[PDB]
Amino acid sequence: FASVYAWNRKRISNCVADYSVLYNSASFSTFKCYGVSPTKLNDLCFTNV
Amino acid sequence: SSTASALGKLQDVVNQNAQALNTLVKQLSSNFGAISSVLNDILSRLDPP
């Protein structure tokens, strides 16, 4: 990963990604989300991320 | 038969009633300080707290 003043960007679209297999992973120090309940993430469609 | 605009009172009453009802139904889409102006999506995108 690059430095904070050169934080890396990437665009993501046209996928089929399941966040349940990603949410339950315990290898994360913190997984807190704003304005979106993680458990419902599987039932939404996004223009891009 | 020839000259119109003689029945102003009834037309004004009808116009006032229609205007009141139309603005009442218009007021339904206002944000009112929330994040979205629809009940179903905001219920399907968040948790109760």
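Heads up, chain B uses Swiss-Prot numbers, so what you see runs 939-987.
Every residue gets a Cβ built from N, Cα and C, even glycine.
In the shown protein chains, 10 other C-beta atoms lie within 10 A of the C-beta of B:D950 (variant position). Here Swiss-Prot describes B:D950 to N as a natural variant; the accompanying note says: In strain: Delta/B.1.617.2, Mu/B.1.621.
For B:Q954 (variant position), no same-chain residue that is 6 or more apart in sequence has a Cβ closer than 8 Å to its Cβ. Swiss-Prot lists B:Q954 to H among its natural variants, and the accompanying note reads: In strain: Omicron/BA.1, Omicron/BA.2, Omicron/BA.2.12.1, Omicron/BA.2.75, Omicron/BA.4, Omicron/BA.5, Omicron/BQ.1.1, Omicron/XBB.1.5, Omicron/EG.5.1.
The note that Swiss-Prot attaches to the natural variant B:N969 to K is: In strain: Omicron/BA.1, Omicron/BA.2, Omicron/BA.2.12.1, Omicron/BA.2.75, Omicron/BA.4, Omicron/BA.5, Omicron/BQ.1.1, Omicron/XBB.1.5, Omicron/EG.5.1. Neighbour list (B:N969 (variant position), Cβ cut-off 8 Å, at least 6 residues apart, same chain): B:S975.
B:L981 to F appears in Swiss-Prot as a natural variant; the accompanying note says: In strain: Omicron/BA.1. According to its DSSP assignment, B:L981 (variant position) is helical.
For the natural variant B:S982 to A, the note given by Swiss-Prot reads: In strain: Alpha/B.1.1.7. Cβ-based neighbour count (10 Å, all protein chains) for B:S982 (variant position) stands at 12.
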Rounded Cα separation (Å) that holds between B:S982 (variant position) and B:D950 (variant position): 44
B:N969 (variant position): secondary structure state under DSSP, collapsed to three categories: coil
